[PDB]
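Beneath this line is the structure, given in structure tokens, with notes to follow.
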Amino acid sequence: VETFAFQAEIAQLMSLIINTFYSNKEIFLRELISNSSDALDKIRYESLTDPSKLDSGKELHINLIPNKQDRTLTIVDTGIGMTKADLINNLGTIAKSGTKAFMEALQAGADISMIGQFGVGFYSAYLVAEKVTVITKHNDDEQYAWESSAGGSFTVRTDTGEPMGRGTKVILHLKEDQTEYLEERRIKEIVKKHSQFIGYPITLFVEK
Ligand SMILES: COc1ccc(-c2c(-c3cc(Cl)c(O)cc3O)noc2NC(=O)C(C)(C)C)cc1
């Protein structure tokens, strides 16, 4: 397991998200579904010029999986996935500029719900999760697990869990007071409100 420091700007963003009083936490789900949709758009487009990129799975979809025993909400997609370089280096570089712009916008009167306009909507996960685990598999790279409970660091390891084929699984370990996001009625409500027109099937699993 390798441990990395977030760039200072991203650590600062995460602290703001965790510390700021902001009741409209539900927007985290829209932001993660948006990311899934973007990743799905990417594999779809790439597959038009190289159909073999779908050898790792033809189905393009999003599953939402609540688990009350584990207190997790998992968002699974079959998008393009992220490479080790994406996880450690590339996406952080991009997130640095988006974060700066978002911070400045907040000072100017924007609110946390606008985070996705700055390309860093993922971090809104920390409105509801104490720990986020991201399992991801891109063609031509290995399956990795990224993980962070904030506090300025994240880890990456090669994942020896169940093989995903291709795509990304975001496992939200929910804060004790945010279990409403495990309720079918609540998730359905949020998806209808904010993600009604996403161009891939979203299946909300129910609990046993
Ligand atoms: C907004 O920035 C991103 C959105 C989605 C993804 C993504 C994701 C992804 C990321 C997150 Cl955080 C998520 O919640 C869902 C995803 O499918 N999986 O593969 C992905 N692959 C990439 O898009 C490229 C172009 C970099 C290879 C990465 C960055």
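Residue numbering for chain A follows Swiss-Prot; the residues present correspond to positions 17-224, in that order.
So this one's X-ray crystallography, 1.6 Å, going by the header.
Including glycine, each Cβ sits where the backbone N, Cα and C put it.
According to Swiss-Prot, the experimentally introduced change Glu47 to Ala is described as follows: Strong ATP-binding. Strong interaction with HSF1, HIF1A, ERBB2, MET, KEAP1 and RHOBTB2. No effect on interaction with TSC1. In the three-state DSSP assignment, the secondary structure recorded for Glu47 (mutagenesis position) is helix.
For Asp93 (mutagenesis position), the number of other Cβ atoms no farther than 10 Å from its own Cβ, over all displayed protein chains, is 28. Under its mutagenesis entries, Swiss-Prot includes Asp93 to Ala with the note: Impaired ATP-binding. Strong interaction with HIF1A, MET, KEAP1 and RHOBTB2. Loss of interaction with HSF1 and ERBB2. Los of interaction with TSC1.
Listed in Swiss-Prot as a mutagenesis experiment, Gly97 to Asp is described as follows: Abolishes ATPase activity. In the three-state DSSP scheme, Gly97 (mutagenesis position) is classed as coil. Residues within less than 8 Å, Cβ to Cβ, of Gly97 (mutagenesis position) and separated from it by at least 6 positions along the same chain comprise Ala55, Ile59, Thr152, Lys153, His154, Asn155, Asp157, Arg182, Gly183, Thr184.
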